[PDB]
2 protein chains.
Amino acid sequence: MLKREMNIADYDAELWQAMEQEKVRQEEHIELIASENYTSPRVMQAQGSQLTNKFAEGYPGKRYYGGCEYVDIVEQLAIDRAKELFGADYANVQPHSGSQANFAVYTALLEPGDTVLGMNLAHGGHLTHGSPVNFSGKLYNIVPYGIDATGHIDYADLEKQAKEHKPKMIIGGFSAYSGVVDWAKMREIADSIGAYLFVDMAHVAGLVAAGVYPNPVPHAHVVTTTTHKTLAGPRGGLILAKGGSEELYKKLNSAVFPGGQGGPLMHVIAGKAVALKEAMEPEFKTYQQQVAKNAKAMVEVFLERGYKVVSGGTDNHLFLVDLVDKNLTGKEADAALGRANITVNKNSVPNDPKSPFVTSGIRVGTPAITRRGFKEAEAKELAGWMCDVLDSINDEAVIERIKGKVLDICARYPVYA
Amino acid sequence: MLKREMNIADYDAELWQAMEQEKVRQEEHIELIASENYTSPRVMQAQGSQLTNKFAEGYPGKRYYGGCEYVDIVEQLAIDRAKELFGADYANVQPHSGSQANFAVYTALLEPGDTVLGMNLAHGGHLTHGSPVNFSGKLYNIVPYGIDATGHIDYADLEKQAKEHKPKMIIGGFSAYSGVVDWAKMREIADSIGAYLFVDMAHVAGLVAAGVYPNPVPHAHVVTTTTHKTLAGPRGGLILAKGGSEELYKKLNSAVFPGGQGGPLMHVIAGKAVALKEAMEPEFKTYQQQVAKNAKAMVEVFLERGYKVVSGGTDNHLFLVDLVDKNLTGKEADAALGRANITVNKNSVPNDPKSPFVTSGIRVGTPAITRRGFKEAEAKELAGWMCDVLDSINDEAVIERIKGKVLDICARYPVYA
Ligand SMILES: *Cc1c(COP(=O)(O)O)cnc(C)c1O
Ligand SMILES: *Cc1c(COP(=O)(O)O)cnc(C)c1O
C-alpha cells in the first residue's frame, strides 16, 4: 500500500493550506508570549520518524514484548543525558505532558483527600498546582499560600499555615514575575512538618540547564519539568530526583506506567534525547545568557517611557508591565499589539482593580526572540515600538506603522534560515 | 541559530544508529502482535511539522491567546472528519493517549468512589477498564463481570450484579478473542439501572471505519478509541458521542481541558486529520476486508495442523491459539517464533493450568501484514511456517530454516516501497 512518497500536499489540499498559513504567521509575528520557544530541526525530523510505528510498553531492559532491543537504547540516551545535565540520579522521559508529569507525583506520594499547601492560583499559580477546575484540586485538598507585594515569596507566611493545616506535600513551583526561589529554605520548612518537597521548574528549565538560574534538584524530593519551553524541546514531560531511596524511585516509576498512561511515544523520546545533547553545548549557554540579557534591556526601555514594571526589574526572562497608572486594560493592549504583529498575553497585576479576565497588564517573555537572532540593540528597538502603540492606543495609523517595521525585521531575522 | 538543515546524522551518531537499527528490524520482522499497524507517510511528515512550535490552549474558535486563527481550522478538520466517519455529532481530538481518552470519561460522569461494572481484567480486560495497579481501580470501585467458556459475553451474567451492586457506569469495551458485541442489548440493560454506557472500540476502530464491524456509537452514551491501531493513525485518543444533550457534551469538553491535560499536541492533530481522510477512501475498505479475510485463512491452517483455536474460528482480526493439548507454554512459543523473526505475544487461555505470565498460548493479529501486502496465499504460507516451529520447538535447525524464508518475504514485501 505504502509507496514511500505521498507528499502532504497532493492529496489533502485544505489541510496543507492551513499548515503553511501557520508557517507564514510564525515567520511574520514577534512571539513575546512567556516561555514559548522554537525547536530544533533535529527534533522535528526525529519526531516525524518511523519510531511512531513501534509499540514499546514498560521500561528499558524490562519490557513485556520482544523486539524492544533497540528502542531501549533510544530511551536510555534520553535518560542518561537528563541525569548528567541536571545533576540527578533519576530520570523519566515517558510522560506525554507536563500535566501528566505532575499527575504521577500526586498519585505516587499522596492519598486522595490529602492536604496540599500549593501556590495560590489567583496570584500566578499553575492549574496542576491546585485549581478547582483541575484534577489536582478536585481529588486533593488545596490550601493556597500567597506571595508578597513585589512578587517575591514570603517565607514567614509559608512557615505559617504549615502547623495550622499540616500538609503532606508543599508545592514550590515557579510562577510569573517571581524572582529567585530559595530552595534550600524550602527543604528546612518541609522537613520540620514531615512533608514532601515538590518543585516544578518547567518554566525555567533552560536557564538552569545553562547555569543561569539556581538548581532545585540537589535539595528537593521530586522535581518535574517540561521539555519544550525554556529548554527548546519536543512537547513533553520529565521527572527528576536526587538523593532519594530506591523504594521512592519505584513509586514514581509505577506512577507513570501503569499509573496514568500506557505505552510512551518513542518518536517524541527520540526528539527528547537529541534536545538534551543540544543543551549540553557551549553555544546553548551563550544563547541562554543572551535571553536574560535581552530581558533586562527591555525593562530599561519601559521604565524610561514612564511605564511601571512589576518588582522594579527582571530577575530572569519574564517581566510584567503594569498599566494601572496609564489607565489602560491588558485586553486592549493585547489587541492593539496583536494587530502590529506582536504576540503578547494579558496578565493580572498585584492588587488589580479590574476583572482577572480584563487583566489591566501584559506579560512579556524573551526566549522566542533570542532563538531568532535578536540582540540587545534589536531588543530595545522592539520595546520602543511597543511603547509607541501604548501611547497612541486608538490611533490606527500608528499600529500600521509599527507592523511594517515588524514585517521587515522578521524578513531580516528568519526562524529557520 | 537555526540554519534549517541539521541532519539527524552528523551531530548525534549513536542515536541515529539506534534509529536505523529499529528501521531495519521493522523491515525484517513479521509483526503479528495484535492490532499493531504501520502509519501513512502523510501522517509521519505531518507529525514532524512546524506545528510543534505552536501553543494553542483550549478549543477552536474560543482560545485564550491570539494568533490561533489558523490552527482552529487544522483541529476542526480532524473534528469534522471524525464526526462524518463514525456517524457522531460530537468529536474530541485533543487527548494525548487512549488512557487519557478514558480518563476524561471517568472524571466527567463519575464521582471518586463510585461502583463501576467493568470487564474482568483477569480475562482479557484492559488496564484503564478496571485494574488494581491503574488509576481506574484505585479511585473507583470496580466490580468485574466475566465472559462465557468460548469467549462470548454472557448477557444473563451482566443483568446480574447490576441489581446486586447498582453501578453508575458499565464498561462494554472490546477484549481479546471475543466475537461481536450486541451493543443494542447493552443499552437496554444500562437504562434499567440508570447507568452510563461506556464503550471502548479502540481495538476495532478500523473495522468499524470501513463497515466490517458493527458500530457502537449510534446506541451508546460515550465512545472512546485510539487513532493509531486498526485505523492506522498517529498515536493518540478520540472521544465520540451521538444523541446526547449539550450539557453532557460540555462535561467531556471540560474533562479533557482543563480536566487532565493542558495544551493539545497540534502536530499530532494535523496527523489525525489526514489519517481520517485516508480511512474515508474506498481503498481503505478493500484493505480492511482483506484484514478479516487473512485472519480466517490463518485459522484454517492451524486447525488442519491439529492445533486448537479458541472459539472455533475468528470473528474479526484476532485469534488465540490454545497450546494446552500440545503441552507447550506461550512463553516458549514466543521465544521460538521470535528467533525466526515472527513477532507474537504470549496470551492466557480460558481455564489456564499455568501462570498468567507463562500463558500457555499465543495471540496473533493480522492488520500489520495486510498493510504490507500479504494476501490469502501469503497468509496461509506464513501460518504454515509458524506450525513448523511449534512442531520442532527445540530443533535449532528448523528455526533458522524459517527465518531465511521470513527474510526473503520481507525483502519481497517492503513496508515503505
Ligand atoms: C491500546 C493500549 C493502550 C493505548 O495506548 P498505546 O500507545 O497503545 O500504549 C494502552 N494500554 C494498553 C494495555 C493497550 O493495549
Ligand atoms: C506550561 C503549561 C502546560 C504544559 O503543557 P503545554 O504543552 O505547554 O500546554 C500546561 N498548562 C499550562 C497552563 C501551562 O502554562
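Each Cβ is built from the backbone N, Cα and C atoms, and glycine gets one as well.
Database features, via Swiss-Prot:
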BINDING   A:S35, A:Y65, A:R363  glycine binding site
BINDING   A:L121, A:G125, A:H126, A:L127, A:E246, A:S355, A:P356, A:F357  (6S)-5,6,7,8-tetrahydrofolate binding site
MUTAGEN   A:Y65 to F  Decrease in catalytic activity
MUTAGEN   A:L85 to A  Alteration of the dimer-monomer equilibrium accompanied by minor changes in the catalytic properties and whitout any significant change of tertiary structure. In the monomeric state; when associated with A-276
MUTAGEN   A:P214 to G  No significant difference in catalytic efficiency and affinity compared to the wild-type
MUTAGEN   A:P216 to A  No significant difference in catalytic efficiency and affinity compared to the wild-type. Alteration in the folding rate
MUTAGEN   A:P218 to A  No significant difference in catalytic efficiency and affinity compared to the wild-type
MUTAGEN   A:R235 to Q  900- and 17-fold increase in the affinity for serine and tetrahydrofolate, respectively, and 30-fold decrease in the catalytic efficiency
MUTAGEN   A:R235 to L  450- and 11-fold increase in the affinity for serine and tetrahydrofolate, respectively, and 60-fold decrease in the catalytic efficiency
MUTAGEN   A:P258 to G  Important decrease in affinity and catalytic efficiency
MUTAGEN   A:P264 to A  Important decrease in affinity and catalytic efficiency
MUTAGEN   A:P264 to G  Important decrease in affinity and catalytic efficiency
MUTAGEN   A:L276 to A  Alteration of the dimer-monomer equilibrium accompanied by minor changes in the catalytic properties and whitout any significant change of tertiary structure. In the monomeric state; when associated with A-85
MUTAGEN   A:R363 to K  Exhibits only 0.03% of the catalytic activity of the wild-type and a 15-fold reduction in affinity for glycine and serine
MUTAGEN   A:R363 to A  It does not bind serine and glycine and shows no activity with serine as the substrate
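Sequence features annotated in Swiss-Prot and their locations in the structure.
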residue	record	CB count, 10 Å
A:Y65	mutagenesis position	18
A:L121	(6S)-5,6,7,8-tetrahydrofolate binding site	20
A:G125	(6S)-5,6,7,8-tetrahydrofolate binding site	22
A:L127	(6S)-5,6,7,8-tetrahydrofolate binding site	20
A:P214	mutagenesis position	17
A:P216	mutagenesis position	27
A:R235	mutagenesis position	28
A:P264	mutagenesis position	25
A:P356	(6S)-5,6,7,8-tetrahydrofolate binding site	11
A:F357	(6S)-5,6,7,8-tetrahydrofolate binding site	10
Where the record names A:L121, A:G125, A:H126, A:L127, A:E246, A:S355, A:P356, A:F357 as binding (6S)-5,6,7,8-tetrahydrofolate, the maximum Cα to Cα distance in Å: 48
Spatially closest candidate among A:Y65, A:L85, A:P216, A:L276, the listed mutagenesis positions, to A:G125 ((6S)-5,6,7,8-tetrahydrofolate binding site) (Cα to Cα): A:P216
Distance in Å spanning the most remote Cα pair of A:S35, A:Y65, A:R363, given for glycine: 48
Recorded positions in contact range of chain B, given that the Cβ distance is under 8 Å, out of A:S35, A:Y65, A:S355, A:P356: A:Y65
Recorded positions close to ligand 2 - of A:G125, A:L127, A:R235, A:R363, only those whose C-beta is under 6 Å away: A:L127, A:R235
Neighbourhood of A:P218 (mutagenesis position) by C-beta distance under 8 A, where only residues 6 or more apart in the same chain count: A:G87, A:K242, A:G243
Between A:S35 (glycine binding site) and A:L127 ((6S)-5,6,7,8-tetrahydrofolate binding site): CA-CA distance (Å): 16
Residue pair A:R363 (mutagenesis position), A:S35 (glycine binding site) - Cα distance, angstrom, rounded: 10
Listed in sequence order, residues with CB under 8 A of A:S355 ((6S)-5,6,7,8-tetrahydrofolate binding site) and six or more positions away: none
For A:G125 ((6S)-5,6,7,8-tetrahydrofolate binding site): DSSP state (helix, strand, coil): coil
A:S355 ((6S)-5,6,7,8-tetrahydrofolate binding site) in three-state DSSP notation: coil
Site with most surrounding Cβ atoms, counting all protein chains shown within 10 Å, from the mutagenesis positions A:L85, A:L276: A:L276
Coarse DSSP state, helix versus strand versus coil, of A:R363 (mutagenesis position): strand
CB contacts for A:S35 (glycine binding site) [other CB atoms within 10 A, all chains]: 25
A:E246 ((6S)-5,6,7,8-tetrahydrofolate binding site), number of other Cβ atoms within 10 Å: 9
